[PDB]
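Written out below as structure tokens is the structure these notes cover.
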Amino acid sequence: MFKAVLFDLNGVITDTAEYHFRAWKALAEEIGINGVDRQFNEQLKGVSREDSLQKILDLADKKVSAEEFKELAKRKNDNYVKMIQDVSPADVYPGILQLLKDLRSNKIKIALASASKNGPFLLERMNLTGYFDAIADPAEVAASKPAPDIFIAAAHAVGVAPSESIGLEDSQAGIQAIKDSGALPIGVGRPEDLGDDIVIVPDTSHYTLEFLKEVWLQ
Ligand SMILES: O=P(O)(O)O[C@@H]1O[C@H](CO)[C@@H](O)[C@H](O)[C@H]1O
Ligand code: ALF
Ligand SMILES: [Mg+2]
Ligand SMILES: [Mg+2]
């Protein structure tokens, strides 16, 4: 059987993308940059804070000092952290808590493979920390999806080969990252968006231990 499940955060466990959009758009507008729209933000799925900011600067060919860059990223992050202060166990997506319980009871390792450095805070707010055997640290493993690095790191963090792992993802870049790690992807979303070549479920209530085992056996 598969020996680990490697979880993306946003769009899988819960979704805080709206708050990232609001905060990046506010930052861009404060510094006179146009183009941070919903289409642009959908392209930031699985993308590090620093790569995200650079994409925004690139809209206007804006050059900033390293210190200015750090301050811009901090300003946006502070705003986003204020926006997520009310996240609680209520925000957990359907099926996810039961899946975590079932994986743990079956002695299957659980790791977070998110690009967001806010992962630990979010898991704590949602009362999920105790289910996670490890959290891959994007400050140590900074490559944005679709690079496989974060998933490889998550598997190493629980002592399981990626080839013996399942990855759960809601984004194109994240699915590719899982593929290139060697793990088996199961997407959540639409096949039009995420592919007709892998198993996709329409929402997270379909992520059950039984379903993961069915997919693994096929
Ligand atoms: O600022 P962190 O929370 O570290 O990173 C975030 O990660 C998000 C992906 O989960 C991405 O969409 C954001 O643009 C990025 O700021
Ligand atoms: F939390 Al993600 F790709 F949605 F790392
Ligand atoms: Mg995601
Ligand atoms: Mg989706």
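So how was this one determined? The header says X-ray crystallography, 1.4 Å.
From the backbone N, Cα and C atoms, a Cβ is placed for every residue, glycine too.
According to Swiss-Prot, the protein has these features:
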- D8: active site, nucleophile (ACT_SITE)
- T16 to P: 500-fold reduction in the rate constant for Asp-8 phosphorylation by beta-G1,6bisP. 6,700-fold reduction in the apparent rate constant for cycling of the phosphorylated enzyme to convert beta-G1P to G6P. 13-fold increase in the estimated rate constant for phosphoryl transfer from the phospho-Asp8 to water (MUTAGEN)
- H20 to N: 300-fold reduction in the conversion of beta-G1P to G6P in the presence of beta-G1,6bisP (MUTAGEN)
- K45 to A: 20'000-fold decrease in catalytic efficiency (MUTAGEN)
- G46 to V: 10'000-fold decrease in catalytic efficiency (MUTAGEN)
- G46 to P: 100'000-fold decrease in catalytic efficiency (MUTAGEN)
- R49 to K: 1'000'000-fold decrease in catalytic efficiency (MUTAGEN)
- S52 to A: Wild-type activity (MUTAGEN)
- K76 to A: 100-fold reduction in the conversion of beta-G1P to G6P in the presence of beta-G1,6bisP (MUTAGEN)
Between the Cα atoms of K45 (mutagenesis position) and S52 (mutagenesis position), find the distance and write it as a whole number of Å.
9
Which ones, of the recorded positions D8, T16, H20, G46, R49, have a Cα no more than 10 Å from the Cα of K76 (mutagenesis position)?
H20, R49
For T16 (mutagenesis position), which of these recorded positions sit within 10 Å, Cα to Cα: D8, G46, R49, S52?
none
Looking only at C-alpha atoms, tell me how far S52 (mutagenesis position) is from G46 (mutagenesis position), rounded to the nearest Å.
10
Collapsed DSSP category at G46 (mutagenesis position):
coil
Go through the recorded positions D8, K45, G46, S52 and pull out the ones with a Cβ less than 6 angstroms from some atom of ligand 2.
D8, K45, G46
Nearest to the residue listed as 'active site, nucleophile' in three-dimensional space, by Cα, is which of the mutagenesis positions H20, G46, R49?
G46
For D8 (active site, nucleophile), just give me the three-state DSSP call.
coil
Around ligand 3, within a Cβ distance of under 6 Å, which of the recorded positions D8, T16, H20, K45, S52, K76 show up?
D8, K45
